[PDB]
Amino acid sequence: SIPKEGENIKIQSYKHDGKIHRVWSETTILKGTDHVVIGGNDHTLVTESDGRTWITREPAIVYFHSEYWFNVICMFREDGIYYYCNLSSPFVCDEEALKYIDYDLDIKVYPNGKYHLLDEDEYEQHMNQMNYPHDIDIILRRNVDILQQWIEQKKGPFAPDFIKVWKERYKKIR
Ligand SMILES: Nc1nc2c(ncn2[C@@H]2O[C@H](COP(=O)(O)OP(=O)(O)OP(O)(O)=S)[C@@H](O)[C@H]2O)c(=O)[nH]1
Ligand SMILES: [Mg+2]
Ligand SMILES: [Mg+2]
């Protein structure tokens, strides 16, 4: 169920209790491998857990990994590239959507590369409410460190050459 270049896919974010958190209706696949999915979206519907719908106003590139517990949204804003990183389960794709579990913690990267770790308080409350196993807490804490090391190395989607290649590829196919 590797999505194909040019295919439009839904992206569904769940909580650990199986409830939907967030859904992006339309992302165009730019690359699809056994380990990595890269997509672009622009003016996609977005649905919240109360059913409310909003529309994205600017393009973004999304990056999904089958072996890391995070995913990344690269947002093209006027003053430059912001990243929003979800601590998550790795993804699985089927005919319905690309799917992941959202694990509360997130990392904002500003255009000059500085990062802020978000929702540590929301993580501790949700971990107790939904009873995350000890190994998940260890994996997520480790993947916070890995994600920060990737930002500091400008690796994977944090690479300027990654943005140059995939921003252009998405402008052309859209
Ligand atoms: N693809 C896309 N995603 C966007 C855009 N603007 C914001 N988002 C993403 O949509 C999601 C919801 O935005 P927002 O409500 O600001 O997040 P939040 O409050 O941090 O999210 P939460 O999961 O902790 S309840 C976030 O992942 C955010 O980065 C956009 O233009 N395009
Ligand atoms: Mg999140
Ligand atoms: Mg959060």
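By the numbers in Swiss-Prot, the shown part of chain A spans 5-178.
Determined via X-ray crystallography, 1.5 Å.
The backbone N, Cα and C atoms fix where each Cβ goes, and this holds for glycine too.
Swiss-Prot has this to say about the protein:
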type	residues	note
BINDING	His25, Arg26, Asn45, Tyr88	GTP binding site
ACT_SITE	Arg26	active site, proton donor
MUTAGEN	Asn45 to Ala	Loss of activity with GTP. Increases the specificity to ATP
MUTAGEN	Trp58 to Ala	Decreases catalytic efficiency with GDP and ADP as substrate
MUTAGEN	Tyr88 to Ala	Strong decrease in catalytic efficiency with GTP, GDP and ADP as substrate. Small decrease in catalytic efficiency with ATP as substrate
MUTAGEN	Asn90 to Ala	Loss of activity
BINDING	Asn90, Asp106, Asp110	Mg(2+) 1 binding site
MUTAGEN	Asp106 to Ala	Loss of activity
MUTAGEN	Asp108 to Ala	Loss of activity
BINDING	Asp108, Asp110, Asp123, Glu126	Mg(2+) 2 binding site
MUTAGEN	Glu126 to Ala	Strong decrease in activity
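Features per Swiss-Prot, on structure.
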residue: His25; record: GTP binding site; Cβ within 10 Å: 16
residue: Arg26; record: GTP binding site; Cβ within 10 Å: 15
residue: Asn45; record: mutagenesis position; Cβ within 10 Å: 24
residue: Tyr88; record: mutagenesis position; Cβ within 10 Å: 16
residue: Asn90; record: mutagenesis position; Cβ within 10 Å: 23
residue: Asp106; record: mutagenesis position; Cβ within 10 Å: 20
residue: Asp108; record: mutagenesis position; Cβ within 10 Å: 23
residue: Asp110; record: Mg(2+) 1 binding site; Cβ within 10 Å: 21
residue: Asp123; record: Mg(2+) 2 binding site; Cβ within 10 Å: 16
residue: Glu126; record: mutagenesis position; Cβ within 10 Å: 12
Recorded positions near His25 (GTP binding site) (Cα-Cα within 10 Å), from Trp58, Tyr88, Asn90, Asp106, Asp123, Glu126: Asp106
For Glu126 (mutagenesis position), the three-state class that DSSP assigns: helix
Rounded distance in angstrom between the Cα atoms of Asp108 (mutagenesis position) and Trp58 (mutagenesis position): 21
Other CB atoms, at most 10 A from the CB of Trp58 (mutagenesis position): 10
Those recorded positions, out of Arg26, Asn45, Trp58, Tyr88, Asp106, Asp110, that come within 10 angstroms of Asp123 (Mg(2+) 2 binding site) at the Cα: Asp110
Distance-selected recorded positions near ligand 2 (C-beta under 6 Å), from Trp58, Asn90, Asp110, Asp123, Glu126: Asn90, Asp110
